[PDB]
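A short write-up of the structure that comes next.
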Amino acid sequence: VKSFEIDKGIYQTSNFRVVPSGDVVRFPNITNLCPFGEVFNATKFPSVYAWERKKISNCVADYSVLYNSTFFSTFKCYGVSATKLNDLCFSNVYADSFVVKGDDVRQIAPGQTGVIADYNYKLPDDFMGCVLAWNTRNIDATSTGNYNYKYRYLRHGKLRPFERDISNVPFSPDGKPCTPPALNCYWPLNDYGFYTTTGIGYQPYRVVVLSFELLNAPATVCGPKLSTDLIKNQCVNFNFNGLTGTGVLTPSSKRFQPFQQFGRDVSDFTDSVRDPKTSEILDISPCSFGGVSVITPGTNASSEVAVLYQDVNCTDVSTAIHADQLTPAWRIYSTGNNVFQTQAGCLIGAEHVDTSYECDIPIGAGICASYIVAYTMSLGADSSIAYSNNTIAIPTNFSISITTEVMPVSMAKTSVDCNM
Amino acid sequence: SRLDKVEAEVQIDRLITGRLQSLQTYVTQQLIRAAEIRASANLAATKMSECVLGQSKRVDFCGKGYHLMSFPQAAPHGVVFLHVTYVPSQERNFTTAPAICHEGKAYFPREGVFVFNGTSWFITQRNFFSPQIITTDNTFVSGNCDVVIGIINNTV
Amino acid sequence: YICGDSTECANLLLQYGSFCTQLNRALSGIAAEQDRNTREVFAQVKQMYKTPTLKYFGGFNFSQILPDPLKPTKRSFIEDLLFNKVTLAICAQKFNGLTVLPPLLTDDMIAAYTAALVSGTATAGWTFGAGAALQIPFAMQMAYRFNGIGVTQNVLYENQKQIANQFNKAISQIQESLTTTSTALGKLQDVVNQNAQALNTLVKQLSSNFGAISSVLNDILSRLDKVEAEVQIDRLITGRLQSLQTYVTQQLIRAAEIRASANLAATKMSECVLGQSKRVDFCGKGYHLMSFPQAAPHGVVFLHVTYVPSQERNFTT
Amino acid sequence: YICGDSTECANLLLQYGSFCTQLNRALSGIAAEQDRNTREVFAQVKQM
């Protein structure tokens, strides 16, 4: 508050919170190799209207064929990032494998349909993972022609995401099942023209779409990570299967469901988790917090302080002293006392007193301070009285207590050069 | 110093946006202060009409005694009043008698309570030991003497 | 509230400077104003008395108006009716960042101040304020209110026990009109309701996205890498700050409204209670013979003894 | 006020939370309070 002379009272200052200690990582003991080197190096890579689909289940996803390769035509993560990729344990990411010409990579996004990605393989608009692409002009694109693989280019309109028809429809623009060569009656089959000396926009790009089915269970596929041990009643760190964070753990009290993991109690804040190795544990993430607010008597009398904490039980707080867990990490600072009731909490530096002065500095809930003490409160000038009937007083002296009264009849007449 | 046309102005507009919300916040909070300050200012004019142009008989309104006078003095941005109050300070002890039951009829006094039944001597005021010889105008013809609590005879 | 915590985001707040400090300055001063409200509304008499518990004065019983000390709590019964009537839609520990902090003035002490005023107003002199009390027996007191309503004292003593019934049944009709009854309590309900509305609105604003990929912290920090992070984080923080700042603005407006009514509250604990507030259609809707306090959650309920004359003569002039 | 006819502007307005709800509520209660004021100032009369 920028003064040497500062007056008396609870003055606000910054936060306080408790640093976590442990590093709880709870992954299942699922240990496996993904079909990654199987899918991205397959002997089979189909067309786009006949797009391959693969579920990836119960693996340990290394993401280590990913980062050390210059082979990739488009190593690009759209709604996600490449580097924070093994940070969560997944349930059934989905590879979508197909052979395109050399220009459909731009034509693959949330959006960016064109004709090929709207007549052969339709994309979503909410959940994304990563697209991976490469060329295989040295095996597939034979300069004599590789007319083996095809695409479709005639249909009544657009599509919904992740949806496929193998049906070679001999198209006519109002139904009408034709035999080509009839009028407006063709077949949608169209070769790829894949030569070894073919153009750059004509290259056979074996392209995989990755959808990331993001945690619709206690999941399966982790990354190369290290599950650790549980702690209760202590603020620790997290990284669960699709969760992270910082909190205080205790067991649950649910009617918990078999498909279920989360609790979001008041709104969207998860507040109870099922451990991936069969435990039911509430996650009270408020480790402890509130703001410090210094009691000081005014520096014409003292430099003796007391640090009033707020959302505290004074039990992890003496710990946060003597395990050094307070983020206002204090140097010259002991544990003289710990007055704690009136559930506003921890008052390091005053004492329980019944001698009730006029309540100088009002503390938290009813408690007040003096000298330094912190009693509760005098209610006022107590009186024992017995109002009988005829007995009546009338004053015969007085005073004229001229008091102040202070009424601010203007503020500073201000103005702003909003042009300056 | 490194300005281009476009993206530099986008940063500038970020500053304009922040400064503008901040200033507009300042405006709005000033206006809040203005509303609070003007309710109080109306109070100040109100008190200077009541307390200063006269004696505001409504009690503990100007002064925290009973407001005998008041005195304004100016100040930067505000004003300070000096309340000439009235705080009584002493005590008697006497009995009461709500009537003056003299001839069999009751006499409720002057309404303005406590007939001085300090040995039924007189009738006194609200706030000082202020005796009155009981006569034709210390009371009135008030029914007859039936629901009295006190009897005061020898009214001559 | 903004920035539950991860790491980046405190620095990203401090990119906007002292804004957390301004908010807490505001809400702290607000809280201090509520303390002031509770003081200047409530802490109006030093000279607190004993609850005298004679509880019958001429004929005039304050049954359940006062607390009754043989109960466990020293609350009056009507307060408790009010407590159970008002809905509310170890430590209180959220992590929405929010706290309904407890008051200074503890609810028993709230009740003690109110009930003390009940006592010393029912007892202890119409002269009440400058001084302490002057031993005045409550029939002289509301007889003095008859003198301040423009009539004699004949109307008191010759109607005395009648008046008793006329009051006391009325009190019990109060205990009619308050027990199973209805929304003639509405304004404090509105206060707590708007608190819940603004507050739950503010919570849902944390659930509110501001155009970002997620609407929650650290799930963004499941799938981000770089500046994109602080892009959507700054979108979040400005949106959450606008929401929170609109909140602070409106709380301040609520403070303004609530303190105008609190000026009224101390005003009617002064002018209506401590003497006769001779102004007209002010305390109740009659002539204000008396009025009493009642403690309440977040507020107060006054108890206005009006005086409603209703018959007809017709006489020539 | 904010986009009358749209597809996208309604969608992005949904993306900004319950703003509109609060605004409707606030001005509505403002309206309601002025009607309250209209009762409060004027309508004191028992018998017209």
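Numbering of chain A is taken from Swiss-Prot, so the residues present carry the numbers 290-660, 674-722, in order.
Cβ atoms are placed via backbone N, Cα and C, with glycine included.
Looking at Swiss-Prot, you'll find the natural variant A:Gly311 to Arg noted as follows: In strain: Isolate GD01 and Isolate BJ02. For the recorded site, A:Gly311 (variant position), the DSSP three-state label reads coil. Within 10 Å of the C-beta atom of A:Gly311 (variant position) sit 15 other C-beta atoms, taking all shown protein chains into account.
Positions annotated as domain 'BetaCoV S1-CTD' by Swiss-Prot, on the basis of sequence analysis: A:321-513.
Swiss-Prot gives this note for the published mutagenesis A:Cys323 to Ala: No effect on human ACE2 binding in vitro. There are 19 other Cβ atoms within 10 Å of the Cβ belonging to A:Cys323 (mutagenesis position).
Taking a C-beta cut-off of under 8 angstroms and a sequence separation of 6 or more, A:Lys344 (variant position) has the following same-chain neighbours: A:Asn381, A:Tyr383. Look at A:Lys344 (variant position): DSSP puts it in a strand. What Swiss-Prot notes for the natural variant A:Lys344 to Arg is this: In strain: Isolate GD01, Isolate GD03 and Isolate SZ3; no effect on affinity with either human or palm civet ACE2.
Around A:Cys348 (mutagenesis position), the same-chain residues at least 6 positions away in sequence with a Cβ under 8 Å from its Cβ are A:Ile319, A:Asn321, A:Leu322, A:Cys323, A:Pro324, A:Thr509, A:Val510, A:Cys511. Quoting Swiss-Prot on the mutagenesis of A:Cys348 to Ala: Complete loss of human ACE2 binding in vitro.
While the structure shown retains the original residue, Swiss-Prot records the mutagenesis experiment A:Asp463 to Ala with this note: Partial loss of human ACE2 binding in vitro. Taking a C-beta cut-off of under 8 Å and a sequence gap of six or more, A:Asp463 (mutagenesis position) has no contacts in its own chain. Mapped onto three states, the DSSP output places A:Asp463 (mutagenesis position) in coil.
Here the Cβ of A:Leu472 (variant position) has 8 other Cβ atoms within 10 Å, regardless of which shown protein chain they belong to. A:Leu472 to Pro appears in Swiss-Prot as a natural variant; the accompanying note says: In strain: Isolate GD03.
Under the heading of natural variants, Swiss-Prot lists A:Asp480 to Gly and annotates it as follows: In strain: Isolate GD03. Non-local contacts of A:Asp480 (variant position) by the CB criterion (under 8 A, 6+ apart in sequence, same chain) comprise A:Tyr436, A:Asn437, A:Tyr438, A:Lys439. In three-state terms derived from DSSP, A:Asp480 (variant position) belongs to an extended strand segment.
One mutagenesis experiment named in Swiss-Prot is A:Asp480 to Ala, and its note says No effect on human ACE2 binding in vitro.
For the natural variant A:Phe501 to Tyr, Swiss-Prot gives this note: In strain: Isolate GD01. The structure shown keeps the original residue. According to DSSP, A:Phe501 (variant position) is assigned to a strand segment. The number of other CB atoms found within 10 A of the CB of A:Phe501 (variant position), across every protein chain shown, is 20.
Quoted from Swiss-Prot, the note attached to the natural variant A:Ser577 to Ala states: In strain: Isolate Tor2 and Isolate Shanghai QXC1. Sequence-distant contacts of A:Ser577 (variant position), defined as residues of its own chain at least six apart whose C-beta falls under 8 angstroms from its C-beta, comprise A:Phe305, A:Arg306, A:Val307, A:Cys524, A:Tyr598, A:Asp600, A:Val601, A:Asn602, A:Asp605, A:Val606, A:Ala609.
Quoted from Swiss-Prot, the note on natural variant A:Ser607 to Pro is: In strain: Isolate SZ3. Cβ neighbour count for A:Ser607 (variant position): 14 (other Cβ atoms within 10 Å of its Cβ, all protein chains included).
Listed in Swiss-Prot is the natural variant A:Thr608 to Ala, annotated as follows: In strain: Isolate Shanghai QXC1. Within the same chain, the residues at least 6 positions away from A:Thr608 (variant position) whose Cβ sits under 8 Å from its Cβ are A:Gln614, listed in sequence order.
On its own chain, A:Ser701 (variant position) has no residue at least 6 apart in sequence with a Cβ closer than 8 Å to its own Cβ. Mapped onto three states, the DSSP output places A:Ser701 (variant position) in strand. The note that Swiss-Prot attaches to the natural variant A:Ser701 to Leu is: In strain: Isolate SZ3.
Put simply, A:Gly311 is the one of the variant positions A:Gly311, A:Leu472, A:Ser607 whose Cα lies nearest to the Cα of A:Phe501 (variant position). According to its DSSP assignment, A:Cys323 (mutagenesis position) is coil.
For the pair formed by A:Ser607 (variant position) and A:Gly311 (variant position), distance between Cα atoms is given as 18 Å, rounded to the nearest Å. Comparing A:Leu472 (variant position) with A:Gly311 (variant position), their Cα atoms are 74 Å apart once rounded.
For chain B, the nearby recorded positions by a Cβ gap under 8 A, listed in sequence order, are A:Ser701, drawn from A:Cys323, A:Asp463, A:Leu472, A:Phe501, A:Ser607, A:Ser701.
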